[PDB]
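Structure first, then comments.
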Amino acid sequence: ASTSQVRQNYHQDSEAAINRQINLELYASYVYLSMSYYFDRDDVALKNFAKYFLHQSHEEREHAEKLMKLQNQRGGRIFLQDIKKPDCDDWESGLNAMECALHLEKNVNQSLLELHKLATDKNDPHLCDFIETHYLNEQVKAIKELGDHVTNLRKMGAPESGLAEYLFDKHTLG
Ligand SMILES: [Cl-]
Ligand SMILES: [Cl-]
Ligand SMILES: [Cl-]
Ligand SMILES: [Cl-]
Ligand SMILES: [Cl-]
Ligand SMILES: [Fe+3]
Ligand SMILES: [Fe+3]
Ligand SMILES: [Mg+2]
Ligand SMILES: [Mg+2]
Ligand SMILES: [Mg+2]
Ligand SMILES: [Mg+2]
Ligand SMILES: [Mg+2]
Ligand SMILES: [Mg+2]
């Protein structure tokens, strides 16, 4: 029940919301790791899908670490939960994995916008600027890129066309 010497204008609800955001960023990292190694399978074998999702996985881990840094910067206390296994074992195709990534990045975005509404209600301009600076445009860019990718795969004839996924792997992701 004693307070951080650095803590100023940092609401307990914001502190809680940051810890929930940290768990969601580590979850995203885990989903992207899972997708990566699906495409490394001998019966899928799209090495540039695998490389693309592994890079996304490492990105999500940096998102988590920056939130852990912020928690400490503001004098909050990190509280960790189980990282849940990803919601798909089989991802069936390039298109389907990109579709799942798009839904994930939209879920992560919806959580960040909720976090921003809270920071606004608690009048925390530093936490607002942090979220705007480091997260909101990264999400908008990521969602747009996955949108683009999903559209290319669909137009090329995925997931029926194994040729479309092969060529997309070489031209877009290579
Ligand atoms: Cl405070
Ligand atoms: Cl408080
Ligand atoms: Cl837990
Ligand atoms: Cl931009
Ligand atoms: Cl070429
Ligand atoms: Fe993220
Ligand atoms: Fe070609
Ligand atoms: Mg291999
Ligand atoms: Mg990303
Ligand atoms: Mg479970
Ligand atoms: Mg503002
Ligand atoms: Mg600003
Ligand atoms: Mg700045």
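Following Swiss-Prot, chain A residues are numbered 4-177, in order.
Note: Cβ is positioned from N, Cα and C throughout, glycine not excepted.
Per Swiss-Prot, the features are as follows:
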type	residues	note
BINDING	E28, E63, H66	Fe cation 1 binding site
BINDING	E63, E108, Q142	Fe cation 2 binding site
DOMAIN	11-160	domain 'Ferritin-like diiron'
MUTAGEN	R23 to A	Abrogates interaction with NCOA4. Fails to localize to punctate lysosomal structures
MUTAGEN	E28 to A	Reduces iron binding and oxidation rate; when associated with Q-87
MUTAGEN	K87 to Q	Reduces iron binding and oxidation rate; when associated with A-28. No effect on iron binding but the oxidation rate is severely reduced; when associated with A-108
MUTAGEN	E108 to A	No effect on iron binding but the oxidation rate is severely reduced; when associated with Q-87
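The DSSP secondary structure for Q142 (Fe cation 2 binding site) is helix.
In sequence order, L27, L29, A31, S32, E62, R64, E65, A67, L70, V111 are the same-chain residues whose CB sits within 8 A of the CB centroid of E28, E63, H66, the residues recorded for Fe cation 1 being left out. Highlighted in sequence order, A31, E62, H66, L107, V111, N112, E141, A145, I146 have their Cβ within 8 Å of the centre of the Cβ atoms of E63, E108, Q142, the residues recorded for Fe cation 2, and are not part of that set. Residue density at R23 (mutagenesis position): 15 other Cβ atoms are found within 10 A of its Cβ, drawing on all protein chains shown. The recorded positions recorded for this entry are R23, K87, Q142, and the Cα of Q142 lies nearest to that of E63 (Fe cation 1 binding site). Taking CA atoms as the reference points, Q142 (Fe cation 2 binding site) and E28 (mutagenesis position) are 12 Å apart. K87 (mutagenesis position) is surrounded by 12 other CB atoms, counting those within 10 A of its CB over all protein chains shown. Sequence-distant neighbours of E28 (mutagenesis position): residues of the same chain at least 6 apart with a C-beta under 8 Å from its C-beta are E63, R64, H66, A67, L70, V111. A helical conformation is recorded for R23 (mutagenesis position) in the three-state DSSP classification.
For the domain 'Ferritin-like diiron' (11-160), DSSP puts the residue distribution at 115 helix, 0 strand, 35 coil. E108 (mutagenesis position) is 16 Å away from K87 (mutagenesis position) when you measure Cα to Cα. Under a cutoff of 8 A between CB atoms, and with a sequence separation of 6+ in the same chain, the neighbours of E108 (mutagenesis position) are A31, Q142, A145, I146, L149.
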